[PDB]
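Take a look at the structure set out below.
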Amino acid sequence: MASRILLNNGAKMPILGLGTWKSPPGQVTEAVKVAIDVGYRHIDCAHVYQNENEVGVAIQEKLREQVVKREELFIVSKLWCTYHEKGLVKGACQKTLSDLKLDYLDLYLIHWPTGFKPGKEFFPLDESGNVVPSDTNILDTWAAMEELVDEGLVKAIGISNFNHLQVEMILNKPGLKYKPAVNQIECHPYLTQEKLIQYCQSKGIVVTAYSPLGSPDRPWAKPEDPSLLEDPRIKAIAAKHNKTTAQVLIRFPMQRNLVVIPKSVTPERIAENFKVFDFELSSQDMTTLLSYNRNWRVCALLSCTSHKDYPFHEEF
Ligand SMILES: NC(=O)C1=CN([C@@H]2O[C@H](COP(=O)(O)OP(=O)(O)OC[C@H]3O[C@@H](n4cnc5c(N)ncnc54)[C@H](OP(=O)(O)O)[C@@H]3O)[C@@H](O)[C@H]2O)C=CC1
Ligand SMILES: O=C(O)COc1cc(F)ccc1C(=S)NCc1ccc(Br)cc1F
């Protein structure tokens, strides 16, 4: 397959990136070094993941080593919910830049549509356990993102975990200056997202699929939960193609014209997950994988469900 997708800001984005949520800080520097050595050119980061400094050590070493040029990397980070304040967005972006050892990001996303009360805590709670909102809305936060483009800190801006009506709100913003380039959402065979994906694609937004393996290391996993990697129907498609189940799960979103960001800290898996450019799933394989949808989400959070902008009350 072509390795990059054209964004609506005119830049090209690698369709396969390395995820970094849950990558331990004592392992992620090596993971990113290995990833760059075996061909990855896109790293998905976030301030809330608490490991950007260590990701940055790897990026900087590989730039210094001249393994890669900065222009050939596509580095993504995300604005956390406690920084949806006009006066806090720039500093949040600059902290991420300083940690990652960069003078610009290729793409900066609003991590979740919901703003939370600023402060040290990433999830400020009231005494009954509900998150404490911010009064600032997705339109004013978007304007703040647009300023980052105009100041040279980021090349593209986008959104993450925005539902259909939230994307529409952004697109219908009075005075909109830059459209979102990307909406990064959970997507895999058990949460296939056809509705939201068609809406976004019809508007020229590129969709990035997160948790493409079903996030088996999510901290709230339960025994018994469905498991993509162990689903014998997916295993059978993989065997037919002489590939691993993970490789099928990565190739699947690629053939939907999505970007995909599997996470690993295991060097052999980092390499395995990149070897997805030399086979094709058939249309029948694709439709069969889509048939496994069950509307199952890795990423949801009860403490945030009353926030007025919590995204998963809407159907899509
Ligand atoms: N925007 C948002 O709100 C969100 C963004 N994301 C982004 O998406 C990335 C990917 O999603 P994530 O939730 O981390 O989960 P993934 O679906 O990428 O699954 C990661 C898990 O799969 C394991 N794994 C990786 N490759 C293989 C393989 N070849 N065989 C078997 N097991 C494998 C990893 O193990 P190991 O590491 O031990 O090798 C890890 O336990 C995140 O890291 C983050 O960058 C994710 C959630 C939300
Ligand atoms: O969020 C990630 O990238 C990966 O997940 C996380 C990553 C972190 F470093 C810390 C918390 C989360 C959680 S608990 N995320 C879910 C979540 C957060 C906020 C809102 Br609004 C809803 C929601 F569902």
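Every residue number used here counts from 1 along the chain in the order it is shown.
The deposited model was determined using X-ray crystallography, 1.0 Å.
Yeah, the Cβs are placed from backbone N, Cα and C, and that goes for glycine too.
As written in Swiss-Prot, here are the features:
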BINDING   10-19, 211-273  NADP(+) binding site
MUTAGEN   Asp44 to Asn  Reduced glyceraldehyde oxidoreductase activity
MUTAGEN   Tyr49 to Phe  Complete loss of glyceraldehyde oxidoreductase activity
ACT_SITE  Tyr49  active site, proton donor
MUTAGEN   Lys78 to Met  Reduced glyceraldehyde oxidoreductase activity
MUTAGEN   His111 to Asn  Reduced glyceraldehyde oxidoreductase activity
BINDING   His111  substrate binding site
Using CB under 6 Å from any atom of ligand 2, narrow the recorded positions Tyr49, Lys78, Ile261 to the ones that qualify.
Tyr49
Quick one: which of the binding-site residues (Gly10, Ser211, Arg251) have their CB closer than 6 Å to ligand 1?
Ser211
Do you know offhand how many angstrom separate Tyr49 (mutagenesis position) and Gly10 (NADP(+) binding site) by C-alpha?
29
Consider the mutagenesis positions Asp44, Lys78, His111 and say which one has the Cα lying nearest the Cα of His241 (NADP(+) binding site).
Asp44
I'd like the number of other C-beta atoms within 10 A of the C-beta of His111 (mutagenesis position), please.
20
For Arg251 (NADP(+) binding site), identify the closest of the mutagenesis positions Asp44, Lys78, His111, judging by Cα separation.
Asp44
Check the recorded positions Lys78, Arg251 for other C-beta atoms within 10 angstroms of each C-beta and report the one with the most.
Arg251
What is the separation, in Å, between the Cα atoms of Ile261 (NADP(+) binding site) and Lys78 (mutagenesis position)?
14
Identify, in sequence order, the residues in the chain of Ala221 (NADP(+) binding site) that are 6 or more apart from it along the sequence and have a CB within less than 8 Å of its CB; answer 'none' if there are none.
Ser215
Cα-Cα separation of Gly10 (NADP(+) binding site) and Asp44 (mutagenesis position), in Å?
20
Distance [Cα-Cα, Å, rounded] between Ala271 (NADP(+) binding site) and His111 (mutagenesis position):
27
Specify the count of other C-beta atoms within 10 Å of the C-beta of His241 (NADP(+) binding site).
16
Out of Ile261, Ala271, give me whichever of these binding-site residues has the highest number of other Cβ atoms within 10 Å.
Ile261
Of the recorded positions listed here (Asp44, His111, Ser211, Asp231), which is spatially closest to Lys78 (mutagenesis position) when Cα positions are compared?
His111
